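Chemist: Before I ask anything, let me first share the structure, which is written out below as structure tokens.
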There are 2 protein chains.
Amino acid sequence: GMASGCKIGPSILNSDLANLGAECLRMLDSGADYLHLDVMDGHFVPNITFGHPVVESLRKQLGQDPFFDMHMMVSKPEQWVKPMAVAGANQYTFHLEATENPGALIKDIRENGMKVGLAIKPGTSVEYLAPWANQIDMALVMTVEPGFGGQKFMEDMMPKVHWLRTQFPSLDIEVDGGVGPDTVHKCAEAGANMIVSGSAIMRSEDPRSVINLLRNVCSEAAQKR
Amino acid sequence: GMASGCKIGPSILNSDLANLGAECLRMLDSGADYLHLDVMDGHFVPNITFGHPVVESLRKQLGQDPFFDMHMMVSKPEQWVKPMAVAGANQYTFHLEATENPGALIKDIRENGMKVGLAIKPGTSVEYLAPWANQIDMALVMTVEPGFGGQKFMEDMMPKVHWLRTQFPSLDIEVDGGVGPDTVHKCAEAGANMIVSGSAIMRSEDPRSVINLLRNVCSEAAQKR
Ligand SMILES: [Zn+2]
Ligand SMILES: [Zn+2]
């Protein structure tokens, strides 16, 4: 199959947001494959993080090479496609629950020169990604309810990851929510190959070591597939 | 009267948002009286800037002394009072157009230990501020339409500032929108004593010089009142 082999994308929300450029560089210097940037508009989820203006500053600072995956937890994803492309995002991961026209939105993301991610919240059945799997670059199975503080990793989401992996062997599948050295085993064995992790990396004196561990656990499961 | 002296609060949206702490420290080291932080939720205005998690990082870096004025351009300002108070905001400036119960919000802001600001956009008659002028710490008369890039300063907003100053000699009155060395005379003469400016200060080589100029022009007007 053509699934990408394991990628680790640190989430930066638990980083020092007052020094976000330096934090990102630290993640990339520790071996991050991509940067997972969580954008929340206070409507789709009960929190407000940052929008395309922060993204543009980050792009000016880091240059063109680093890959930015925008996790768009916003209620009108159609509205931010162009501003994010102009800001320099590489991938636009929108929520199935935030539009009535996913098809048109996928076309617009592509028309704007970005890769397409499609995410689903815990209550949304995995079956609803099926008609879109072959038309996207990456699927995101969330493993916490977004926008809430201090949510435990949800083991009962793994059947969604396994079902996606079984039906679409070449789809890139991301997990996002409480993923760390302990929960990554379950995510990898279930089929996920794109790992988002935040506090487990940000709490460490040695983020390179934590990213290595995540990638290595992910790989050992992927080589068995 | 008890109108505060002249105060300059740089706006930081044209700063390097990937180095926001360093940018705020530079403003403070340049004589800024406060920091004016524009919060936009992508609904009340067509832009998403940043929320309380970024304010919390800023407060942790800069310590307890600097004063943060939150310009809350959000559709549900009731929702972010407690989160902003916990993040360490000093003043919460909400928009009169963003609520049908300004009275209860003013109380809630004060219960959460913050100063109270009340803002009106250009299309909103200044008469609508009057019932609340004595009950707030600061009124904000916006001098551009919020949410759009590169808007010209609106000279036709000056009569709103003057009416406010005449009716409420002890009220602190803020102007926000394309205010700089070339428009500050008009704002001061009209009656404004809190001056928010962006690029004119941010992109200067001598930001202390620009802050001093803005305060000095403002004082020359204030002395004649
Ligand atoms: Zn995310
Ligand atoms: Zn403002």
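Along the chain as shown, the residues are counted starting at 1.
Structure method, as recorded: X-ray crystallography, 2.2 Å.
Including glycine, each Cβ sits where the backbone N, Cα and C put it.
Sharing the feature lines straight out of Swiss-Prot:
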type: ACT_SITE; residues: B:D38; note: active site, proton acceptor
type: ACT_SITE; residues: B:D176; note: active site, proton donor
type: BINDING; residues: B:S11, B:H71, B:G147, B:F148, B:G149, B:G150, B:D176, B:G177, B:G178, B:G198, B:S199; note: substrate binding site
type: BINDING; residues: B:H36, B:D38, B:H71, B:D176; note: divalent metal cation binding site
type: MUTAGEN; residues: B:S11 to A (Swiss-Prot position 10); note: Nearly abolishes enzyme activity
type: MUTAGEN; residues: B:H36 to A (Swiss-Prot position 35); note: Alters protein structure. Nearly abolishes enzyme activity
type: MUTAGEN; residues: B:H71 to A (Swiss-Prot position 70); note: Alters protein structure
type: MUTAGEN; residues: B:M73 to A (Swiss-Prot position 72); note: Reduces enzyme activity by half
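Tell me about the surroundings of these features in the structure.
Modeler: Neighbour list (B:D38 (active site, proton acceptor), Cβ cut-off 8 Å, at least 6 residues apart, same chain): B:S11, B:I12, B:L13, B:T49, B:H71, B:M73.
Taking Cβ-Cβ distances under 8 Å and a sequence gap of 6 or more within the same chain, the neighbours of B:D176 (active site, proton donor) are B:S11, B:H36, B:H71, B:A119, B:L140, B:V141, B:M142, B:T143, B:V144, B:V196. B:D176 (active site, proton donor) falls within a strand when secondary structure is assigned with DSSP.
Secondary structure at B:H71 (mutagenesis position), taken from DSSP and collapsed to helix, strand or coil, is strand.
Annotation note: B:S11 (mutagenesis position) sits in a strand segment as assigned by DSSP.
Its own atom aside, the Cβ of B:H36 (mutagenesis position) has 28 Cβ atoms within 10 angstroms in the protein chains shown.
The number of other CB atoms found within 10 A of the CB of B:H71 (mutagenesis position), across every protein chain shown, is 27.
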Chemist: In sequence order, what residues of the same chain, 6+ apart, have a Cβ less than 8 Å from the Cβ of B:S199 (substrate binding site)?
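Modeler: Same-chain residues close to B:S199 (substrate binding site) (Cβ under 8 Å, separated by 6 or more) are B:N14, B:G180.
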Chemist: Compute the centroid of the Cβ atoms of B:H36, B:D38, B:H71, B:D176, then list the same-chain residues not in that set whose Cβ lies within 8 Å of it, in sequence order, for the divalent metal cation site.
Modeler: B:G9, B:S11, B:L37, B:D69, B:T93, B:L140, B:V196
Chemist: So which of the binding-site residues is most packed in, judged by how many other Cβ atoms lie within 10 Å of its Cβ, out of B:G147, B:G149?
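Modeler: Going through B:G147, B:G149 one by one, the largest Cβ count within 10 Å is at B:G147.
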Chemist: Counting only other Cβ atoms and using a 10 Å cut-off, which of the recorded positions B:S11, B:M73, B:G178 scores lowest?
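Modeler: Checked B:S11, B:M73, B:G178; of these recorded positions, fewest Cβ neighbours within 10 Å: B:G178.
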